[PDB]
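Asker: There's a structure below that I have some questions on.
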Amino acid sequence: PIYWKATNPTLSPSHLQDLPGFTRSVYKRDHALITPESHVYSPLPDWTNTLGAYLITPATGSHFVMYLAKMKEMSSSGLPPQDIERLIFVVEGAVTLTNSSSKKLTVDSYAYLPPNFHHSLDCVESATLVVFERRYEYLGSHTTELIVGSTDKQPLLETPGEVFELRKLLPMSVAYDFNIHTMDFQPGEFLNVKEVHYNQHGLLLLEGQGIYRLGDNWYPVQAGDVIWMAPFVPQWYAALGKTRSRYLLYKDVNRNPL
Amino acid sequence: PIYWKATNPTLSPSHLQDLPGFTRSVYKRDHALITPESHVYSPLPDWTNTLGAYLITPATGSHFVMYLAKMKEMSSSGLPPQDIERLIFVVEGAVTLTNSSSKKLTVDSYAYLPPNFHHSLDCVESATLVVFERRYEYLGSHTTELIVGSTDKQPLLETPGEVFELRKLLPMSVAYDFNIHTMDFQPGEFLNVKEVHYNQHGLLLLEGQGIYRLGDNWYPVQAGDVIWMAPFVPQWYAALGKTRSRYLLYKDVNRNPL
Amino acid sequence: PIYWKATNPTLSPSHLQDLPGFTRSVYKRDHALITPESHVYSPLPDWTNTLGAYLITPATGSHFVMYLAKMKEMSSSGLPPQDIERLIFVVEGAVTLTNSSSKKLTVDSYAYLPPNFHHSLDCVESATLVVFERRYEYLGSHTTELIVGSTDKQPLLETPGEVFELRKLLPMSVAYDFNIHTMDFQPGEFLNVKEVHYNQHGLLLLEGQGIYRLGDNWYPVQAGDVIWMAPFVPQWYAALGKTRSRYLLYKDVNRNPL
Amino acid sequence: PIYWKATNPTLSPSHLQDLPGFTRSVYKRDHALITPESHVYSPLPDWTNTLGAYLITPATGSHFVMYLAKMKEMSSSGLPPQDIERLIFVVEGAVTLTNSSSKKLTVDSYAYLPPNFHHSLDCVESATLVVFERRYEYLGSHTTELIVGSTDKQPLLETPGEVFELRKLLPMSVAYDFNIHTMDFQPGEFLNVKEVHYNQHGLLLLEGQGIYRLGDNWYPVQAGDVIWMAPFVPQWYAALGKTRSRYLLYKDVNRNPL
Amino acid sequence: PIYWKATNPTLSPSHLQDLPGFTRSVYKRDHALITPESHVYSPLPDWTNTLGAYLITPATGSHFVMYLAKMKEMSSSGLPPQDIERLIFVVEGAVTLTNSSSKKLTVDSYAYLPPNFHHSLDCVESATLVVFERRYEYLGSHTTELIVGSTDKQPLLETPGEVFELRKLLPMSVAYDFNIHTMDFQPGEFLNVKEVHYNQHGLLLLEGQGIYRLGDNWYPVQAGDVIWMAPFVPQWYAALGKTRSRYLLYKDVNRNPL
Amino acid sequence: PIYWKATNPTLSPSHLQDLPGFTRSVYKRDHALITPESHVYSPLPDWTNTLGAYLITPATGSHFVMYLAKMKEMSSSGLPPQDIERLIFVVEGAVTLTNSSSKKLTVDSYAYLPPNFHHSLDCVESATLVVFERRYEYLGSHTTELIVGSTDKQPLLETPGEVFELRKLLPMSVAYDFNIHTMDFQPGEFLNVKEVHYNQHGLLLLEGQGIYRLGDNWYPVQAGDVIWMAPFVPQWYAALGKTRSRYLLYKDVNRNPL
Amino acid sequence: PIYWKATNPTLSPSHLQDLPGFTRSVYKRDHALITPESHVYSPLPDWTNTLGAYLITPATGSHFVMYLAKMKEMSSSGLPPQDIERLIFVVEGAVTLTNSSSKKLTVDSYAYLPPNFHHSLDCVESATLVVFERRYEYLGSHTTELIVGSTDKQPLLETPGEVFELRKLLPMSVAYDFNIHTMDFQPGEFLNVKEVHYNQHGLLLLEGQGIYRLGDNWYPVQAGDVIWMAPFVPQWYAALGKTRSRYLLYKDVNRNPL
Ligand SMILES: [Mn+2]
Ligand SMILES: [Mn+2]
Ligand SMILES: [Mn+2]
Ligand SMILES: [Mn+2]
Ligand SMILES: [Mn+2]
Ligand SMILES: [Mn+2]
Ligand SMILES: [Mn+2]
């Protein structure tokens, strides 16, 4: 299945049961490498029969949350707080979306919901969702709207001076205050620019493995690893191995950095 | 006696009189190990014949306060600020609580007082109080209520994939924005998950000894030690020795982290 | 041309194509060294056919933003939000100011813009500007007005206790919350006071090279480099090579550090 | 099977096939943590069909070698240089030792061959051997001699001030310049003395897991891991889990340190 | 030309002429990264019209030297001291080797001279040689002999557990106490085994670029770079970019490590 | 009792019985701080009924050995290997020495023994001696001779630029390659010279407490502590408390540093 | 007064008289910066009324010594051991050299003495000498001769790709296994090559001031400072201020580094 290793990591939590205290996770001043055996699942408030693990919250200094959601048999989502926009990405399984016709989202499907937009995600079997939420930044008479889609149905964008394959999930229109990029590196390929920008990131490695650099820290990574990149931290990546690398990325945009 | 070493640490301050500047205490970006020889006791404003030593305050980035109150003869407590909730746990001594009847609190006894709830703690001989205070986060029309009890009465809670015995002092209801856990470990037992969560902690080791890991730091701990765990700091623990480990722990709950 | 080595640094990005992930940039808690291989250019909103890269933003804990704007053939600028004073400085090219008259702004020609002071920049061929923005701290009734000039036209001010050549593009009258200094160093010359002050800095080395100190970190620098100095961060410089050193410097002034 | 995890580690090399460059191994000035995914097996000189991995050699600053020997079907050992004493301990399999009769060795069986003592190890199927060799420090006329045994047959020794169960495979008389110990720790138990001695070590954890402290470094460990301890390195261990800990240890003795 | 970048590194020393003191070179306790801007060339004693730069000498704790020799018009080699075996490798130009016979050596050509083997390297126009010298370690009554060849004529050896392409320039027989390896990696390929071995290394990256891990340090590397690996330093490499990586590697062999 | 705190230190091993893995001991590149909880006692070879604890040996790079010998009932010294010179100092108890009119030495007594000078130390009750030993560096004809004495019956020497009070147990004459110093410091006094010399030290604090500086490390110290100072390590000491600091110091002298 | 500050540093020990333990001295693994407050002066053996302080000895990993001899009222210089070569530099004062005729060495005068060569220095008043002593390495049948002279009498030398003015005090002739250079930099100039080589230095900053880079370390240096440079340490210098930088330097040459 697609994204299988993102749910079944080559180095899983159980392979460490005889290494007391060991972990690959790190939380530093400007970034964080959050790995599978550190995930903290607990009932998701307001949700019905769902465990979740918060990987990133503004406690870190971000303006967004990023959490994993384990939905099981007959379990439903619950409305997010007032003025909070939400974005979900099916990483495994299938869930149904409803408010104009019930759309069924399987793997690789995603859905954006404008702040205060009444909806419900219901599941009847399994489903592992990767969700992003943020207190929307109203700007002028500008507003967002319901977006539903599939990665593959998104066109390959131009990447001046880069070789990775880029696909954006939400519209690039000024309304949206963040977008979800899908980036792919073939084995050996890497980022030419050593980005240093006020933007901030939260990412999930869906396929492959490689080396990710943050500040003066170099980290080996595998499918399933999660990373938080705080504004202005030097970032870089290289894809390694026989298979390609794909990571889901959150990026804030269309707003004055003041 | 119950919690005797918590009040009489094996390695005491006087023991260090011949080691200028020496301390086991460490205050870092996302945590802190606060030890006895560093406690700063000063009279608690609005209290009677009660010496207090604050160990954690929002100055650290937390949203709660943690302090020890050494109540001597004919001592009494003072009401907390407006909208501030309070919780006291008796480590040593006896103290009566009034408001609906009148409860006598001894070692292992505790009491949660809702925000703006009138009450008074009065000590005849002496009492040692470990208390947490916080600005209550009102969630709709929910409100808390007086809670009284003692650890030895709270049922053992099972936690999946873990081996430590757990007890929760307060109700798990949505109205409470924090709970106090009691965690026990037999010598040799440890946390299977190396937690990284949005939740923040404040902890006190009542009995036992062991190794506490915070981020990339490892600290030997003995009863009486206090720890501050900021959000997302990697945390782990292992119980060592002949006797068991037991620690009181604050944990924020039921509120959207966004 | 003057400042040419800023637009074209000796050690330029392409010279690093065969050093995967290699970078001279550093982002620490109290300072930052942003180099050319890390600039992230994205289309500046409200501007016309122009790429821009933010180098400093409040996310760093500053009260100001500093960015590079690469104006191309037939381009114009956008107005900043409300109460955002703006200063621009031409490091290369030419661009006409407009709105009260119309100045042909070229290399070394800067233009201040009071808050909400409507104005516009337009370029027919090509221009590169280093612009600073920040929410003006309204002091009493005092207010600002348009200012336009050139680096070589400003006076050489005395520098008590120091040897570098000092200039200030903007007035010192308390109406201005920030000032932009010009500093010249002859090979072998260095700052005499290991400054430690509340003021914050953002700087671009316009000409030359030398060693820059920040806290306990020492960085070799060349023209085109950019530095971020947070308050209270120990700073120090020394110019080297056969040619003098010159850097554009932002500095906050005339406002209670309270 | 005895010591099954020592040869089939819970966190094995394969589990790390998707984490490029990752390793739990460390080599520092005064110690080393050598783990499986780092063993370098090469044909052993003078041996027949036997791959070997040197874990420790005098390049480290030690006076002994410690290597692993994978003896496959129909194999035999080779004689060691002149004046080199040898000790072999069987971790997996079986091998016959001939030369005073021939003995069939098995897991837990060990043989010590004095310097220049003709012998031959002949394996028919498989056998894993941990061996130590050293340029014997002759002392006067005393001379060591053939010693063939089995851990279990060895008696437990009194270790004043410690709770671990100790055994020594070789005699304690002056001729021997080193001894091999078998140290057992029950969960929760740990060393009381934070050892700092001139004696150097080489160890292999056969069963269990725990934390090993070396200087200011703390390492989680599991059966299979190997430690190099240089003279005078602060050392400490703690056993953890459900199962007990057992490590093989080399120790130089009976020779004036000056 | 073959190995061009190796002769003219992408990031050449001149490119850094405006960065006083800057360098990619590192010299640590158990390894080193020697780069072009650090090459110290000097008249090589006993040679004629040849500049030499020693990169590694036993002062590092190695048992061999490694240097680049810049032979100019009408130049000739100098004999190595008694018992000093020598191996040369041509990375640029051409030189002749006389005295048994005479071979014309171009790029990729090499010659191993046994200890005390009289010879001579005469170059007409110019050539660049990376040469290795070591005091030969006599074992019993074995002796090495002249070996001359070409990397390409050498056969691809089996690399069990790895995917890279391996070639060995000298015989693997007992007489040789070291061999020089040629290792090729296609982009995205890396070492599966994170080596920790007593063998020490001398390395020159002839083609490609990538990331090298030495202990807990990561280094971006390019053609022309040189690395020193002391015994037991954890090592790892991953090739990145469009073209493959190739590196010359010295390795000590066939001698007992005690 | 004299030097009582040296034998029974304020902070003692048993005070840390609940602090798993904790120690004040440090073993670095240029120095060491060996504290009581790290002392490793084992039967001293040839000695009778005595347990020794080597604190310093050549393995550290020193040219001497320093150890504490604890002699019990009917105990006696043993002879040091050939050509070795021995110095003893009784810190607790009583020992008699013979071989010419025997002698009895009590706390604060001592005796130097020329290389190969036959002698015997006979104790009844018990005594704890701190002893040094080295391979005497013969300076041609020069020879050493037996010595007996007591710190207090030894003259106070000059100490220009230094406020402390000194005493040298051995004669400064050329035939002696080392002496033992006694340095007293009064609360608040400290070494004015921030030493960096070829000499090497072994220092046991007998009285007082304070702060010793070694390189960039600052170590709080208490009577009983022991320090290893390698050549050229920046050293320093300041005394604190109500009492005075007093330590026994080894210093190599009278030999060419070549 | 030529070389005044070298004898009376701008930052003096007495200035640090109220900074307990402070020192600018650094002694690391591969290098060292020794400053004025750390010099340990003690009576030089075999000398007459001369206080000497050893700055660098083979204990550092050097093959030479470098000390300062303070010659007072009627003082003589003791003879070096057998086979030890010796060079002397008069930093200040006056001393007379006699074996073949008398020689009056004054500030800037130097004399090199071959091994086993007989000579004597005699001082009436004061004289500060910086001397280097080394066991001579006999190559073939070459022998060195006695050399005497002054810096400015020495010719300027070609400094390819460099700008500092060079001068050598000894013959580059093969017989000599070391030389002493005089290097001058103007304020602002610096080394282009960030040197990494087998040669080992021992320098004295005679005039000027600037920044010295050793490894990843940056040290502000002043006249009077001393530096030990072990083989292969990355090194670099920059002169600064109004006067010029001038430093004396040791460097081993003409010997195979095997
Ligand atoms: Mn980015
Ligand atoms: Mn927790
Ligand atoms: Mn400033
Ligand atoms: Mn031990
Ligand atoms: Mn290797
Ligand atoms: Mn000293
Ligand atoms: Mn040099």
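For chain E, we keep the numbers from Swiss-Prot: what you see runs 39-137, 140-298, in order.
Positions of Cβ are set from backbone N, Cα and C atoms, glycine also.
Annotation source Swiss-Prot lists Mn(2+) binding site at E:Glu235, E:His237, E:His241, E:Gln275, citing experimental evidence. The substrate binding site annotation in Swiss-Prot covers E:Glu235, E:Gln275, E:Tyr287, E:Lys291. Per Swiss-Prot, the feature domain 'Cupin type-2' maps to E:222-288. The note that Swiss-Prot attaches to the published mutagenesis E:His221 to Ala is: Decreased activity. Annotation of the mutagenesis experiment E:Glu235 to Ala in Swiss-Prot: Loss of manganese binding and loss of activity. A mutagenesis experiment is reported in Swiss-Prot for this position, E:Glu235 to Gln, and the note states: No effect on manganese binding, but loss of activity. Experimental mutagenesis is annotated in Swiss-Prot for E:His241 to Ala, with the remark: Loss of activity. For E:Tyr252 to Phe, Swiss-Prot lists a mutagenesis experiment annotated as follows: No effect on the affinity for the substrate, but decreased activity. Here the residue is the original one, but Swiss-Prot notes a mutagenesis experiment at this spot, E:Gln275 to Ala: Loss of activity. Quoted from Swiss-Prot for the published mutagenesis E:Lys291 to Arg: Increased affinity for the substrate, but decreased activity.
What's the neighbourhood like for these features in this structure?
Answerer: DSSP assigns E:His237 (Mn(2+) binding site) to coil, not to a helix or a strand.
When other Cβ atoms within 10 Å of the Cβ of E:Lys291 (mutagenesis position) are tallied across all protein chains shown, the result is 16. In the three-state DSSP scheme, E:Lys291 (mutagenesis position) is classed as strand.
Within 10 Å of the C-beta of E:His221 (mutagenesis position) we count 18 further C-beta atoms, all protein chains included.
In sequence order, E:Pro274, E:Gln275, E:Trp276 are the residues near E:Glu235 (mutagenesis position), counting only same-chain partners six or more apart with C-beta under 8 A.
Counting only residues at least six positions away in the same chain, the Cβ atoms of E:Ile267, E:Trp268, E:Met269, E:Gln275, E:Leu289, E:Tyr290, E:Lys291 sit under 8 Å from the Cβ of E:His241 (mutagenesis position).
On its own chain, E:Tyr252 (mutagenesis position) has E:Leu71, E:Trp258, E:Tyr259, E:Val261, E:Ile267, E:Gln275, E:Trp276, E:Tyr277 as residues at least 6 apart in sequence with a Cβ closer than 8 Å to its own Cβ. According to its DSSP assignment, E:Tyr252 (mutagenesis position) is in a strand.
All protein chains included, E:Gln275 (mutagenesis position) registers 23 other Cβ atoms within 10 Å of its own Cβ. Under DSSP, E:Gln275 (mutagenesis position) is assigned to a strand (E or B) in the three-state scheme.
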Asker: Whole-number answer please: how many Å between the C-alpha atoms of E:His237 (Mn(2+) binding site) and E:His221 (mutagenesis position)?
Answerer: 16
Asker: What whole-number Å value do you get for the CA-CA distance of E:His221 (mutagenesis position) and E:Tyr287 (substrate binding site)?
Answerer: 8
Asker: Relative to the Cβ position of E:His237 (Mn(2+) binding site), how many further Cβ atoms are located within 10 Å?
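Answerer: There are 26 such Cβ atoms around E:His237 (Mn(2+) binding site).
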Asker: Around E:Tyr287 (substrate binding site), which residues of its chain at least 6 apart sit with Cβ under 8 Å of its Cβ?
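Answerer: Set apart from E:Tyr287 (substrate binding site) by at least 6 residues yet with Cβ under 8 Å, we have E:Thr222, E:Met223, E:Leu243, E:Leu244, E:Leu245, E:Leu246, E:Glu247, E:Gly248.
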Asker: Go through the recorded positions E:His221, E:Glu235, E:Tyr252, E:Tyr287 and pull out the ones with a Cβ less than 6 angstroms from some atom of ligand 5.
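Answerer: What lies within reach of ligand 5, judged by Cβ under 6 Å, is E:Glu235.
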Asker: Cβ under 8 Å from chain D: which of the recorded positions E:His221, E:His237, E:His241, E:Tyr252, E:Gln275, E:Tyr287 qualify?
Answerer: E:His237
Asker: Can you name every residue in this chain, apart from E:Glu235, E:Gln275, E:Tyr287, E:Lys291, with its Cβ inside 8 Å of the center of the Cβ atoms of the recorded substrate site?
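Answerer: Surrounding the site, in chain order, are E:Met223, E:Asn239, E:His241, E:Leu243, E:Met269, E:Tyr277, E:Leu289.
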